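Participant: Got a structure for you, written out below as structure tokens; questions coming shortly.
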Amino acid sequence: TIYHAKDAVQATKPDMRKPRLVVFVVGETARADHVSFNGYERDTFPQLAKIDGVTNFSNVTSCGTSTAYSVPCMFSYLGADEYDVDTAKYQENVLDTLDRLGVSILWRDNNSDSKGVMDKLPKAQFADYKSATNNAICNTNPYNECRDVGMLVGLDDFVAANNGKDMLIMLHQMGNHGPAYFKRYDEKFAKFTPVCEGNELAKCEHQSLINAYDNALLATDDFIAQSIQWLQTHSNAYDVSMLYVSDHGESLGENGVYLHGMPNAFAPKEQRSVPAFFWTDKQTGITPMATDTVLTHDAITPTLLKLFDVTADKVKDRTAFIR
Ligand SMILES: [Au+]
């Protein structure tokens, strides 16, 4: 294991001040330009729009264009220019640091897995929510596909078992994963019709492809809002905050390009322009950066270190999502 922040120190401890509870929704395939807040022609985030204190960041570039490339980069200390996907597994990452310093680290995954991020930590700290042995919310649709909102159930059991510790909870969304966008959301989110239902995209009508994708965003809107609502039930004992960032974007037909994962060298902008949201309880004193700060996946690591009052030399000068 190649270390990167052995000098990390936590300025204050949860037995000397209020313990901190953060949820980090790791998004999937959401495009910045299909977010109402960024100027999209459709109200794709009605529920988030109603919550005090959500900052929308209009200029975020992902590190890569695929789940395997981007997710380790989001948690890496190296930044996008030095980051090596092929050695990421055995670098210290920001969660390794936070767990070393005693932050209780949980990763629930309704997508695939942590793509190497959690491999150094005990397996009990990772849970698979794609299956019904963990996810109680699977029979809400004719595919029995387990829903992201199932990762919220029982989080109060985790909080009880870590009572009075700092806690970072990662929720890795199914989100807008394709090509079967039509499967990603329940009926109550089927707001735009008709929708595409085939695996051969391009063969679909373009408006119907857009509709299915947009419907899936509506379910992600509901998921992020319920995440914040779950956090708000602990706001008095805990300093609660919520960070959402998508791992990459998605091509939706432009110039004949669909899905994602094109190499950075010639990948279109739709594949790297990702939404990011930050909410915090005003009681925590955290100040977000300007809504239009120029931001990339490099800001995630320093954001998480700052949310837990930890400083590290390697990201000392790095812009974060918070001041
Ligand atoms: Au992805």
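We number chain A the way Swiss-Prot does; in order, the residues shown are 219-541.
Header lists the method as X-ray crystallography, 2.3 Å.
Quick reminder: no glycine exception, Cβ is built from N, Cα and C everywhere.
Below are the features listed in Swiss-Prot for this protein:
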- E246 to A: Abolishes transfer of phosphoethanolamine (PEA) to a lipid A analog in vitro. Almost abolishes resistance of E.coli strains Rosetta or TOP10 to colistin and polymyxin B, by comparison with the same strain expressing wild-type mcr-1. Does not affect expression or membrane localization in E.coli strain BL21(DE3) (MUTAGEN)
- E246, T285, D465, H466: Zn(2+) binding site (BINDING)
- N329 to A: Abolishes transfer of phosphoethanolamine (PEA) to a lipid A analog in vitro. Almost abolishes resistance of E.coli strain Rosetta to polymyxin B, by comparison with the same strain expressing wild-type mcr-1. Does not affect expression or membrane localization in E.coli strain Rosetta (MUTAGEN)
- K333 to A: Abolishes transfer of phosphoethanolamine (PEA) to a lipid A analog in vitro. Almost abolishes resistance of E.coli strains Rosetta or TOP10 to colistin and polymyxin B, by comparison with the same strain expressing wild-type mcr-1. Does not affect expression or membrane localization in E.coli strain BL21(DE3) (MUTAGEN)
- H395 to A: Abolishes transfer of phosphoethanolamine (PEA) to a lipid A analog in vitro. Almost abolishes resistance of E.coli strains Rosetta or TOP10 to colistin and polymyxin B, by comparison with the same strain expressing wild-type mcr-1. Does not affect expression or membrane localization in E.coli strain BL21(DE3) (MUTAGEN)
- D465 to A: Abolishes transfer of phosphoethanolamine (PEA) to a lipid A analog in vitro. Almost abolishes resistance of E.coli strain Rosetta to colistin and polymyxin B, by comparison with the same strain expressing wild-type mcr-1. Does not affect expression or membrane localization in E.coli strain BL21(DE3) (MUTAGEN)
- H466 to A: Abolishes transfer of phosphoethanolamine (PEA) to a lipid A analog in vitro. Almost abolishes resistance of E.coli strain Rosetta to colistin and polymyxin B, by comparison with the same strain expressing wild-type mcr-1. Does not affect expression or membrane localization in E.coli strain BL21(DE3) (MUTAGEN)
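What's the neighbourhood like for these features in this structure?
Facilitator: Residue environment of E246 (mutagenesis position) contains 25 other Cβ atoms, counted within 10 Å of its Cβ in all protein chains. In the three-state DSSP assignment, the secondary structure recorded for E246 (mutagenesis position) is coil.
All protein chains included, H466 (mutagenesis position) registers 28 other Cβ atoms within 10 Å of its own Cβ.
Sequence-distant contacts of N329 (mutagenesis position), defined by Cβ-Cβ distance under 8 angstroms and a gap of at least six in the same chain, are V244, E246, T285, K348, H390, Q391, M392, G393, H395.
Here the Cβ of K333 (mutagenesis position) has 25 other Cβ atoms within 10 Å, regardless of which shown protein chain they belong to.
In the three-state DSSP scheme, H395 (mutagenesis position) is classed as coil.
Less than 8 angstroms from the CB of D465 (mutagenesis position) sit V244, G245, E246, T247, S280, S284, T285, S288, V289, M292, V492, each of them six or more residues away in the same chain.
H466 (mutagenesis position) falls outside any helix or strand according to DSSP and counts as coil.
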Participant: Within 8 Å of the centroid of the Cβ atoms of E246, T285, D465, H466, which other residues of that chain place their own Cβ, given that this set defines the recorded Zn(2+) site?
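Facilitator: Near the Zn(2+) site, the remaining chain residues are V244, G245, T247, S280, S284, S288, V289, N329, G393, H395, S464, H478.
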Participant: So which mutagenesis positions out of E246, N329, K333 are up against ligand 1, CB under 6 A?
Facilitator: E246
Participant: At the Cα level, what's the spacing in Å between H466 (mutagenesis position) and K333 (mutagenesis position), rounded?
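Facilitator: Answer for this pair: 14 Å between alpha carbons.
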Participant: Once the chains shown are all counted, how many other Cβ atoms turn up within 10 Å of the Cβ of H395 (mutagenesis position)?
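Facilitator: So the Cβ neighbour count for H395 (mutagenesis position) comes to 20.
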Participant: Have a look around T285 (Zn(2+) binding site) and count the other CB atoms within 10 A of its CB, chains all included.
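Facilitator: The answer is 21 other Cβ atoms.
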